Amino acid sequence: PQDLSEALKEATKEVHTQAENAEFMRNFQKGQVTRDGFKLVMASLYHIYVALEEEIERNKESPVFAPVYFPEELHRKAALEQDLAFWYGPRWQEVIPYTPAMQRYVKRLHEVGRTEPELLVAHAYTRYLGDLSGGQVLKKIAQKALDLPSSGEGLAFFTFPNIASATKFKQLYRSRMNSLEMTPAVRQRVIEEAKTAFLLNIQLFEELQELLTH
């Protein structure tokens, strides 16, 4: 529709179905998921979010992003650090993978943050509102298909403790998104960038699939 929040949802309907159709992701939704494959996505998420949250800090005051700056409600680096400590041990930082597909997603993220600020909301949107909704889905699936120990850790990423109601926060986040002042050209690029974000995730999944199989 007319609101950015709805235009984004509709324009990415197509690429989202492609995400779900990604073999690696398709195999995940069907229960079949290795511990090593889940580690690869947690590692992927760590790099993606480090990059994204760095760029958000750089533009926290920019009028092109300030409205959607919710540091406390959304930060995920810390949670991912906690999980990675569990999945990879105390020396996780020296042993986690950093593949080409991860490097490319990070590269674009930095390009946006440094030279195309007006589009950062596109990536913030794709990730945060996407993980807020999808999270509870993959968490459950993994929770069982993995059989992790009662160590009480490793899945912190899937819970946003500073958000009482996902529905209320989303409503507020969409509201802030819709309050963003942008020209038609900028708006179109924001929508295209959301598509690009999806593509980056799709090829990341493709790469993680060829890795898991060798």
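By the numbers in Swiss-Prot, the shown part of chain A spans 10-223.
Positions of Cβ are set from backbone N, Cα and C atoms, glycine also.
Copied from Swiss-Prot, the annotated features are:
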type    : residues                : note
BINDING : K18, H25, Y134, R183    : heme b binding site
MUTAGEN : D140 to A, H, N, F or L : Inactive as a heme oxygenase but active as a peroxidase
Between the C-alpha atoms of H25 (heme b binding site) and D140 (mutagenesis position), the distance in angstrom, to the nearest integer, is 13
Using a 10 Å radius around its CB, how many other CB atoms surround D140 (mutagenesis position)? 18
Compute the C-alpha separation of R183 (heme b binding site) from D140 (mutagenesis position), stating it in Å without decimals. 15
Span of the heme b site, taken as the largest CA to CA distance across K18, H25, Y134, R183 (Å, rounded to a whole number): 18
Students should find that the Cα atoms of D140 (mutagenesis position) and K18 (heme b binding site) sit apart, in Å rounded to an integer, by 14
What's the number of neighbouring CB atoms sitting within 10 A of the CB on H25 (heme b binding site)? 18
Cβ neighbour count within 10 Å of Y134 (heme b binding site): 23
Ordered by sequence, the long-range same-chain Cβ contacts of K18 (heme b binding site) under 8 Å (at least 6 apart) are none
Local backbone state of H25 (heme b binding site), from DSSP in three classes: helix
